[PDB]
Amino acid sequence: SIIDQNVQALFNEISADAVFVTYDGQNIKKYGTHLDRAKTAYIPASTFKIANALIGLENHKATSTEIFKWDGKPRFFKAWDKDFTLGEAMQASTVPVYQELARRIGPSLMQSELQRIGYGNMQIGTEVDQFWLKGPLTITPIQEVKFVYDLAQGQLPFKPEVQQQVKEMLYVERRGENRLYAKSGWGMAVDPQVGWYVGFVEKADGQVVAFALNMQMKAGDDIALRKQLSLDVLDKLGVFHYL
Ligand SMILES: *C(=O)[C@H](CO)[C@@H]1N[C@@H](C(=O)O)C(C)(C)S1
């Protein structure tokens, strides 16, 4: 109860509309400045890389050790003018690498797969390398936590080793034997801009707590806030304490 209060007091800083959803395989809990956001579907943005990677590896469109060579065309961030493996690109949010992946998957296979796994509204439109960045694909924060919780538990409808590979692409840090897995997202090409920070905390016992920060974004917002806010919540909840 007071834990739940200590979490809300963090959201007093946050002028933006936000929601923080947690899941432990039984109960969904909601926190933030605007709770209806948990039931609302938004474009997945870079959080789709999780599903994309899974779909690609499952269908032999790539390997986890394969290197996606840079084409020489300067990308949106100078950081992306480089060669990447799916894991390195996952950490760096290298959009062009996953665009290449989506193109290799193709629109037919991408459609059937998203339908098979029930990922959000399962709509891709006509551009197989754009749907997650500008719609029509949408997904709710509740759908994100249930999806990412299953990845943690190896319960998604994919090969164990495929789920394993994508899981470790999301690894951030550990404290004791509690491990933090996460993925950030910023739907920059839509009004309103959507900000994501989706993941889970794996406690060595075997118990997992999946999480999903979903908030309103604006031009010029601090890129580090989403993660930082999420860690501040995970600390106050007792799921992932600071040192
Ligand atoms: C994916 O959500 C975007 C591409 O539009 C990339 N990821 C962002 C993020 O996770 O913070 C970015 C601002 C690095 S760009």
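All residue numbers given for chain A refer to Swiss-Prot; the residues shown span 38-280 in order.
If you're wondering, the header gives X-ray crystallography, 2.6 Å.
Using the three backbone atoms N, Cα and C, a Cβ is placed for every residue, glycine included.
Residues or ranges marked as active site, acyl-ester intermediate by Swiss-Prot: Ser83. Around the Cβ of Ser83 (mutagenesis position), the same chain contributes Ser130, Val132, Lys220, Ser221, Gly222, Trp223, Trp233, each under 8 angstroms and 6 or more positions distant in sequence.
What Swiss-Prot lists as beta-lactam binding site is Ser83, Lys86, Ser130, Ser221, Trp223, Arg263. Around the Cβ of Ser130 (beta-lactam binding site), a 10 Å sphere holds 19 further Cβ atoms from the protein chains shown.
DSSP assigns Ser83 (mutagenesis position) to a helix. Under the heading of mutagenesis, Swiss-Prot lists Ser83 to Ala and annotates it as follows: Reduces catalytic activity about 500-fold with respect to nitrocefin. Slightly reduces thermal stability.
In the three-state DSSP classification, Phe113 (mutagenesis position) falls within coil. According to Swiss-Prot, the experimentally introduced change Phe113 to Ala is described as follows: Reduces catalytic efficiency about 30-fold with respect to oxacillin, and about 5-fold with respect to penicillins and imipenem.
Just so you know, the Cβ of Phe113 (mutagenesis position) picks up 10 other Cβ atoms within 10 Å once every protein chain is counted. Annotation of the published mutagenesis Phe113 to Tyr in Swiss-Prot: Similar catalytic efficiency to wild-type with respect to penicillins, oxacillin and imipenem; the original residue is retained in the structure shown.
Sequence-distant neighbours of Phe114 (mutagenesis position) (same chain, 6+ apart, CB under 8 A from its CB) do not exist here. What Swiss-Prot says about the mutagenesis result for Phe114 to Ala is this: Reduces catalytic efficiency about 70-fold with respect to oxacillin, but similar catalytic efficiency to wild-type with respect to penicillins and imipenem.
Experimental mutagenesis at this site is recorded by Swiss-Prot as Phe114 to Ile, annotated: Reduces catalytic efficiency about 300-fold with respect to oxacillin, and about 30-fold with respect to penicillins and imipenem.
The mutagenesis experiment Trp169 to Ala is recorded by Swiss-Prot, whose note states: Reduces catalytic activity about 5-fold with respect to nitrocefin. Reduces thermal stability. In sequence order, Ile80, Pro81, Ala82, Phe85, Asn89 constitute the residues six or more apart from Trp169 (mutagenesis position) in its chain with CB-CB distances below 8 Å.
While the structure shown retains the original residue, Swiss-Prot records the mutagenesis experiment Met225 to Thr with this note: Reduces catalytic efficiency about 100-fold with respect to oxacillin, and about 5-fold with respect to penicillins and imipenem. Non-local neighbourhood of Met225 (mutagenesis position): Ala82, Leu170, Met254, each in the same chain, at least six residues away, with C-beta under 8 Å from its C-beta. In this structure, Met225 (mutagenesis position) belongs to neither helix nor strand by DSSP; it is coil.
In Swiss-Prot, a mutagenesis experiment is listed as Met225 to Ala, annotated with the note Similar catalytic efficiency to wild-type with respect to penicillins, oxacillin and imipenem.
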Site extent for beta-lactam, whole Å (max Cα pair distance, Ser83, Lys86, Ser130, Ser221, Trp223, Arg263): 18
Rounded distance in angstrom between the Cα atoms of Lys86 (beta-lactam binding site) and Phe113 (mutagenesis position): 17
Alpha-carbon distance [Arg263 (beta-lactam binding site); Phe113 (mutagenesis position)] in Å: 21
CB-centroid shell, 8 A cutoff, beta-lactam site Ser83, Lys86, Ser130, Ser221, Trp223, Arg263, site residues removed: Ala82, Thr84, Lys220, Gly222, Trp233, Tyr234
